Each structure stands twice: as structure tokens, then as C-alpha cells.
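Everything below concerns the one structure shown next.
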Amino acid sequence: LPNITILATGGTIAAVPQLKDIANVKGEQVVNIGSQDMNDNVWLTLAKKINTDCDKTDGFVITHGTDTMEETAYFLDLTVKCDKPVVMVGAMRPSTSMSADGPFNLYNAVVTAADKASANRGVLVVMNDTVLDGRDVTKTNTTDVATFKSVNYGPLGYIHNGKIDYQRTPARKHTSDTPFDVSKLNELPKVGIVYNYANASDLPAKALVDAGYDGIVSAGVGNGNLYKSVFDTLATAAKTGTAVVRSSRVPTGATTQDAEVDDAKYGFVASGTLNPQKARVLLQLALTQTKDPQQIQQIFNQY
Amino acid sequence: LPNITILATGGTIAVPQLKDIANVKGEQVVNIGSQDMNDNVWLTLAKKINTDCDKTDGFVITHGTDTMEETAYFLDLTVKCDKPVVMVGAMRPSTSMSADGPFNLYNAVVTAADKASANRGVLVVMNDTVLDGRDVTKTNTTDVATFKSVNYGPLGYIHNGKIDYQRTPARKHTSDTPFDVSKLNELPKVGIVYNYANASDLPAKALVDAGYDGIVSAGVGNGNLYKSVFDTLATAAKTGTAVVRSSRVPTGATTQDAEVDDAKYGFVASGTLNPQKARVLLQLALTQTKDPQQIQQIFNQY
Amino acid sequence: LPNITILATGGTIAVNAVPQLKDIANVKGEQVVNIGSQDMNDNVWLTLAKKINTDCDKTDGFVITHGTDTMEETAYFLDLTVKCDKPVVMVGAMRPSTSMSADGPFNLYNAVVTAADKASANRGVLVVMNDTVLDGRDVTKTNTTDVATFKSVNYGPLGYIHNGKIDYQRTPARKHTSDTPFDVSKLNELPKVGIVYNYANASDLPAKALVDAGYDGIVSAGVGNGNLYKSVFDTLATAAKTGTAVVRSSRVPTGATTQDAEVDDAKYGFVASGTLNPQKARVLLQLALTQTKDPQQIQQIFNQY
Amino acid sequence: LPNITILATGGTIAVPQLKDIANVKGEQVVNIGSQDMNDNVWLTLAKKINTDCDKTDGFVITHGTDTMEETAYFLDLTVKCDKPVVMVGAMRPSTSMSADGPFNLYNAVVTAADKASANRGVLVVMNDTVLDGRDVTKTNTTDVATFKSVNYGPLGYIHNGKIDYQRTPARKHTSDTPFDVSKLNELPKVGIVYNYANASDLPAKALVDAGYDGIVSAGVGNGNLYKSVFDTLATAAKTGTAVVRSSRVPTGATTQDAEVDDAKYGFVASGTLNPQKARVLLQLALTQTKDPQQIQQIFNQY
Ligand SMILES: [Zn+2]
Ligand SMILES: [Zn+2]
Ligand SMILES: [Zn+2]
Ligand SMILES: [Zn+2]
């Protein structure tokens, strides 16, 4: 039986006797916070730990709060260099609740980490009998146990009675096939998100600029459009070094280049299918290699 | 045939079959892209509709898709006209191949002309579907089918100029609301902050220092808040700023008694209202009251 | 606390099993029949509607535990035939009760929460699954294994349930329960209505087999907008002119089969099913056939219920 | 510019901008509405494409939407041309307002003319989306957005004439299948039966008595069968009829080790293939073997 390390970032999500049949599980408490307080330090802590301990286990499961699991999933998808499977898992209902989803979520997550088929597929989020790539996976509902989906290109496979049927694999480069390497970073570049809406104030953007933020993600309207005020600030900020990425508050679909913004004229980067919090993850990492907008755009076209 | 007024806010989205279903008169109220939509367009639109209500049998409003869902909820809360008021746009240029503009406008005029459309609140008509202004949101960046009522579904479908209504909104709207923008020249200042991992409290701090009357939080999950943002909004609520917890999550309610103690902090949960929607209601509420319980009552009724 | 009856048609998706039940209602369980919902049939339907209608004044609301496979069929039948305006709520489990993270227990709690809520009255028969309150007419099973499978795929849910409280925001427009003229109280049998599938090169033999057996009605799971393959059309067009009511529905999972489509329904006396999928079309067709054989009346019924 | 051949199987769905992306030659193979699609059109199409393969750089097949998902998967299993072959249709009449056909065709020609589109099997391009011929199904009755890959999602999206491909299907297709129809005049006879409450066994018994080679069951839930239909189909299996359990449920798989002991009765489970798609593979499998276990392996692979 394979040896699987369980990395915990909060409390239990489940106690699950059926684990014995699949793997020799070992547990470690890495940090203990709710996922709404996730932060850079924990991301570095996690990636370094998976990367260093990679030869010591047959694979990792990370228990994590569902609220920002999509962010941590994508961060590890760009920075883990361990070829073995790294699977993330949460629960939408308390462990003590009726019909708690945790126990079977943790079981199915271990099934995935123990399956040789899951290697070289990137960081995975396993939820509601579904194997999801860390890039496209997002939380779509505030309460539904089925909440995690890949709303653009879909899941990688499904789990029925302990066996995964794999039928898709993502084209974007992940994990050991990416240039990012955080093993020697104690700090990620400062990147913030600003929302767009009718009559949107430019003060949130002006504040991140006056703080010297390395980059700013715009949660645009429609295909990455910006409210006039916010537009002007970010355009000024771009001309003085600040990287700005046009994402969208719209939950599915890409923010494309050659849309309604002349990104070349202003030095802006389009985020494609990466939603704002995910666009932030790539921009942070991108800023560890380059400040140049055309090169940041190439990166957003590749990862 | 019914008389329908079209009020254009753009932006052209040429359709001769209109004259088969209605007598059409057009007016240009303003001329902007909807990404620059703002409080004054909203006030002009509401007052134009209310003032001209009895001069016509229904309204169609052509409008950029980007903020259509915002304008629709506002009109739905402030229009005092019990004739149909139907919003419509296009996802493709009118000059584009297979432009949705023509048929979208045709179906919009059908809906405004259907007497079964009255008393349904302000409507959005896109991709052969009638959608209530409260739940309707733009779910995709480029798809013609982008507009969906992602929590409670559409009100009706249009086929060959016929609407089969099978649903009606339970929330009170239009003339059943206490908001009367008739004598207003500006709306309470309300901004939106995003939550995410490591989120800076600077964007919230800036709105506070500017004396904003309300802040809506695009929270994570069931309206949860990153620590920095939580600390600043909690202070803001104690020194008079109204704060509403919504969620960046595209579907589902931010519920009271969730993971946050709204009574303790003086917060209001938005329910199924997404952040830009919850901003609309919070503005109009801040014209009636500043007390968190009354605003919450409002967010429970409209 | 409200008195709520649980009527079982199969048995245990999870009262000692779910103790929290005690906090919301006074529950009592009756075992009406014991079959798997894939073998559901007319006799069970007649028994349930008769049972619920007779016992209506002896309780404050019914919950029916049911197999998921045909939950959506029984719900619409009860929706058309129950005259008890008290909450009638169906519930199932996509996961075995002995299984890890079984959905049964919380499904049953939420179903009782719905049956006990005074606001659930006058909504017709409900299906309560995955924290969602769905009307018996539009609800359908969308996925073969997901605990989230039950969705109202055309007009959406009626309300959602969070921490034992329901937020209703919608109510179905089609007449149901006591607003219908269907009365099964004295019926021992239902008109014979079968379903045939359309697909490329489809054989007309299934259709001919129902016609040769004197079937009262045939529902076609057509392609696209209730369209019919050549042979099936030829057969069902003649079936109609002979007195066989035929309803054009569609295999397509969402959307209406519309009148005034590619099919001249008036010419052949076809009826368009609207948003009713084939198995739901059959329900209404059967009931329609207890009142009329006339196509124009049947089309009206399909436009009203 | 690439040479692209458009093969028509029915009327027109509409385009001068084609000239800017490809050299377009058109052939009219048949002319039927796709609801009358049949084994013959399918054989004509496969042979057409396998024979003209070196005569062009890509194929576009204009086709009615009704049975588009069936022809798509048949060609996906039988075409040996590894050049792109893209199928396209329209949900709106070419003469109608906002007809989707023109742009549909434009994007189908873009997809075929893209070198990235090669070696992906047969593709269906509708509503700016590139879908694989196995998983694409028609999900709505009238919506232009109707075609979706309901189990695994699309392969790419089309924006301003460029495809962002981000997925490719696992199952072997085209030249990687053992199916060969170059010399076949007819295909094995497979019917489809529906499951529902109180379901009559008469449809299944008609197919048996005609000595059908195969029967696909549109089952309930996880491929389950009504008592009557079970009995008949268990009987037909023993006497040599290949039966496949599919499901009327529009999403998810019919799995082995479900509520049916498939080995005991000689039944085949169809996985994520819906009934009409199960028929495609069951027919083709029947050109290679009649044995229940061998037919199951084929359903696990293609
Ligand atoms: Zn990935
Ligand atoms: Zn409203
Ligand atoms: Zn009903
Ligand atoms: Zn394929």
C-alpha cells in the first residue's frame, strides 16, 4: 500500500476507517487557520514542504478551507516541483453535521493521491466525486456540497466506488513544467485586486498604487472592461511601472486580448480564463521573473 | 398595436418586424458604454420612465451588457410605472456576423408589448428569455447566452413572439418599494471591496477615510472576510459606515448566522444579491435609514 | 410542534436514525409499498394519491421517501392528483444509507423541515433534495450519481434551505393539486400510455407495437424540438387519425417542445408537450385521457397543467 | 490559405469573410433534414471523407442540429482522415433575424483551417465552441447555445478567429479505432427503448421479434430497467441479442457494478454514452463481434 502524507491547514474535515484499505496515511499540521485568512507565508510554507518532503512519501493530501482552496490550489499548481500527486480537499458541511461531506471527501482525496494515474496531472482538487485541475477549479456556490467546478473546460475525471476514470488532461503548463521556483523566497510581490461596477470609486486603486504595489488585478465588467475612473488610475499606474492585469468579475469565460481594450497602448495584460483571485496568483509569480507587460502576457498565455 | 418607447443609453444594437408587433418611438437619453455607467444615468432613467409612464404602453431600454444587471436592479427598485419596462443589449456588434442585436430587440419589444409582462418588475430580455431584474446576472464574458438568473431561474421563454410565463418574483419591487428617487440628485456613496488570500485592507481603508456611507464586501465563501478587511470593516461599522457582506461566489446566498456574527458587528448579509447588486440596494436603503437592522430588514424584503 | 407523516415506498434512506427530527416535528412512519423506483407503476400511484387524500385531515404534512430513479414521475403525478393542500414532500438518497457521507439523513431532516413550514402549503407537491425545494413538475434527475442530481432545469428551484429555514422566492404558475380536474379517488386503472425514442434510422416497430395493442396514448421522445424520424412520424400520424392520442415531447434534456414548430400538429392531431420531458408528458397524458380523447382538449390540458 | 471542403447534408445554414481564411470548395452529399438521418448517409459520409482525404486540407460538414451528435460520433469512430473534420449547423433559420448559421459556418471554417485542430477526432463547432464528437450533445430544444459537452467540457473556445485549445480527449478515435466501413453497405440493426414507470415491454419485444442485432436501453438512473423490460432484455441476451444499458438521465455514466449484475445477464454498460450515442458504438462493435464481454471492452475504450 502507498504511503500518503496528509497536510493540514485547519481543523478536521472528518474517523474514516476505510482509509486503511487504500493507503498508509500519515498526518502533519502545517498551519491552523480558516481559509479566509490564507496568505503568502502559508503558500510558501506549503510549497517548500511538499517540494522538500517529496521523496519521503508516495503523495500528499492537503486539507484546506473551501473558501480560498481555489487560490492555494493554483499557487501550488505553479510552484510544486514534486511529480507525485498533490490533492487538495475540503468539506462544505461541519464534520459534526448531518450528512457531513468530509469523510467521503477525504477518502476520495486519498484514492486520488494513491492512484499512480494522478501523477503528472498537476495539483488536484477532489470534491463531490470529481477530480479537478487546480487551475480551472473554482467555488461556484456559497453552500452547495457540489460547489467546486471547472467552469470553462471541465473536470479531469470522476471517482466511482474508489476507481478514477481519467478522460481529460489540461494543456496549460503546471508544476515541474513551469519556470517558477519559490524555494528561496520569503515573500511574494505585492499584488492587489480591485472591483469594477457602476460609479466605481478609484480610491481603492489609488491606495494600492500609493502603497507601491508591484501589480494590480482588475476585476473588470464583461470582457475585462474598467470603469473610467479606475481605468485612468491603472493606466497611469502602468506607465510608472505597476503591472496591471485585466480579469473579470464575470464567473465564466475569458478576458481576451483584442477585445474592447487596447492592451498594448496602455501596457495591460489580459487574464484569459483566470478569474481575479487566480489572476493574482499568476501575476505574483510572474512578477518574480519579470515586470515587462509583453512578457507577463506570454506567461498568462502559457500557465 | 401597443405603443412602445425605446430609451437608448448607448449605442446601437434595421429591424422591420417591429412594426408588426408595436408602434415604436425612440429617444436617446444618454450615450455611453455601460462600463462607465453611474449614479446620474440611473437617476435620469428612473425619472424619465416615471415622468413619461402614462404617455406610452411599455418601455424597452437598450443598454450595454456589462452593467445591465446593475441598472436593471436599480430601475426595478425605483420605477413607479406599472407598465412593462424591459432592458436589452447585444453581445455582438450590430455590424458583426450573426449579430444578436436585431432579434434581441425584437424579443424585447414583444415582451414590453405583452400585457402579461406588466406587474412583473423591471425585466431583462436576452437570448429568447425573460429574466427578472433582481436575479439576472452576466455569467460569461462573450457568450450570447450569458444572461441567466442563476439562483431562481427565468420568468419566461419567448418562442415565435409568444412568452410562456411560468414564474413570478416573490420580492416586492417597483411601486411596492419605499424608494422614491424623484427629488434626489445623488445617491449615498457605496463602494465594493474584493476579498481573497492576503487581501490588503487598503481599499477598504480608503473608502472609510473618504467618509463612504456604505461598503459592500465581495467576500469569500458565505461572505467571509480576510482578517485585515474584517478588522477595517468592523471599525467602519462602529463609526457609522454601513457594511453589507456579499460574496465573490457567483451563486448562492450570503446568509445571516453564517460564519460571521452580523448582529455583533453591525453587518448586513446580502443573501443572493451579488456585490454590485447589493451595492444598488444598499444605496437606496441608505436613503431611508442608517441602522443595520433596518437595512437588513430591507435586504430581506427587496 | 407539527405532526408529520412519513409514507415509505421502498425503505430507509437513513427517526432513531435522525434524532434531530424530534426538534422540528412529531414524526410517524407508514410503509405504503416496498418496491424499487425503477419498478414504479400505476398501482402505487393510485394508492399514494388515495392514501394522502384520505389521511389529509389526520396530519399536518406528508413526507414520501422514494427511489430516485423515478422520483420525478411520482412527484408530478401526485402534483396533479393530490387534493390535500397541506405540504406533500418527496425525498430520496443518491447514496446508500450505510455508505460514507450518506445524503439520506440530511435529506430527510430537510424534507421534514419543508413539510413542517406553513409556507410550504399551497405550492403543490414538492421534491426536497440537496438543500433545495423543487416543484414536482419541473424537477428531474440530471446526473446518474451526483447527490446534486435533482434540478428544476427550465424554471429553477422554489426555495433553498439553510440551517432549517426556507427562503421561498418562486411559486409555480401551472395549476396543480386541487386546481386540477383530475380525480383518482374512484379509479382503479390508468389509461395506457407508452414512450418511444427517436434517433437516426429509428425503427417504427416500438410505435406499431403500442398501436397494435390498443394503447390510449403514445408520448414521443422526439429529436430536437419534438421532431420525429420518418418511420415513427408515418406510424404516429396514422395512430392519431385512428384515435390514439400522441404527444410530441423531446429526448433533449431542457427546453420546450413548442406548438407551431416544424410539425403541423393541427393536421395530425399531435399535442406538443411543452417543457414536460417524455416521462412527465406520459403522466399528464394518462390523466388527460381520463377526461378526453380529443386532441384540442389535450393540448389545452398540456397548456394549463 | 488552407483548402477546406464543405460537405452539405441538407439545406443551407447561411459568408464572404470565408475568403479571408480559407479556399472553400463545396459538395452536396445528400439533402435531408437530420431528423431523417440514417445508416446510409453515415456510410456515404465516412467513405466520402476517407476517400477525399488527400484532396483537401480540412472538411466542414453542414448538418441539421437534431441528430448532429450522432453523426459526429459515428464519423469520430470511422473517419481515417486525420485532417480536421468539423461539423456545424444552425439553431435559427438562415432567413431569420440574428440567424446563427453564418458565424457558425465562419467559426467551423476557422476550426478546420487551424493546424491545432488536427488529430482531435471529429469536432462539432457551435456557439463559438469546439466540442468533441463523443461528448457533445444537444442540451436545449431551441437555444443557440444548446450544444455542450455535458460530462467533460469543451476542447477550446473561439475568439476573433483564434482557438484557445485547452483539452483533448483520451478515448481512441479515428485511425486509432479498429472499425472499417469502406466496404460495408449496411450497419447492424440496433434499436433504442425507453424506461419509465409502468413501462411496456412491447417496444423491446418488437425489436427482438424482428431479430434485431442490438438493443440500447434508455434506462432510469444508473442504467436501471423496469421489470418488464428487464425480463424481455434478459431473455434476448441469452438468445444472442447484444443489449447495452444506457440511461435517459442526461449526464453521468451508466457504470458496471451498478444495480444490475451485467455479467450474469450478458448486459453491456455504456458509461457516459447516452442512448443514441450508445447505439453508434454498439452498431460498430457489432461489425466486429457479437460477444458481450468483447463489446464491453469496446465501450471501455472508444
Ligand atoms: Zn493545472
Ligand atoms: Zn424585482
Ligand atoms: Zn405543480
Ligand atoms: Zn473522440
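Numbers in chain B come straight from Swiss-Prot, and the residues shown are 23-35, 60-348, in order.
Looking at the header, which is where the method is noted, we find X-ray crystallography, 2.5 Å.
Cβ atoms are placed via backbone N, Cα and C, with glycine included.
As a published mutagenesis entry, B:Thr34 to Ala appears in Swiss-Prot alongside the note: Loss of enzyme activity. Among the features that Swiss-Prot reports, active site, O-isoaspartyl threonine intermediate is placed at B:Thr34, with the record citing experimental evidence. Residues annotated as substrate binding site in Swiss-Prot, with experimental evidence given as evidence: B:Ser80, B:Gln81, B:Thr111, B:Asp112. In Swiss-Prot, a mutagenesis experiment is listed as B:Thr111 to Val, annotated with the note Loss of enzyme activity. Swiss-Prot documents B:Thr111 to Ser as a published mutagenesis change and attaches the note Reduced enzyme activity.
What Swiss-Prot annotates, mapped onto the structure for a quick look.
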residue: B:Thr34; record: mutagenesis position; DSSP (3 states): coil
residue: B:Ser80; record: substrate binding site; DSSP (3 states): helix
residue: B:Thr111; record: mutagenesis position; DSSP (3 states): coil
So which of the recorded positions B:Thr34, B:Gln81, B:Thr111 end up next to chain A, with Cβ to Cβ under 8 Å?
B:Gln81, B:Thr111
10 Å Cα neighbourhood of B:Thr111 (mutagenesis position): matching recorded positions from B:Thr34, B:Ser80, B:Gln81
B:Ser80, B:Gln81
Given B:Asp112 (substrate binding site) and B:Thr34 (mutagenesis position), what distance in Å do their CA atoms have, once rounded to a whole number?
15
Around the Cβ of B:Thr111 (mutagenesis position), other Cβ atoms within 10 Å, all chains included, total 26
Using the alpha carbons only, what distance in Å do you get between B:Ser80 (substrate binding site) and B:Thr34 (mutagenesis position) once rounded?
13
Cα of B:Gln81 (substrate binding site) to Cα of B:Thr34 (mutagenesis position): how many Å, rounded?
16
Pairwise Cα distance maximum in Å, substrate-binding residues per record: B:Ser80, B:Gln81, B:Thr111, B:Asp112:
9
In this deposited model, 24 residues are missing between B:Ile35 and B:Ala60; what is the Cα to Cα distance between those two, in Å, rounded to a whole number?
10
How many neighbouring Cβ atoms, not counting its own, are there within 10 Å of the Cβ of B:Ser80 (substrate binding site)?
23
Fewest other CB within 10 angstroms, which one of the recorded positions B:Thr34, B:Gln81?
B:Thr34
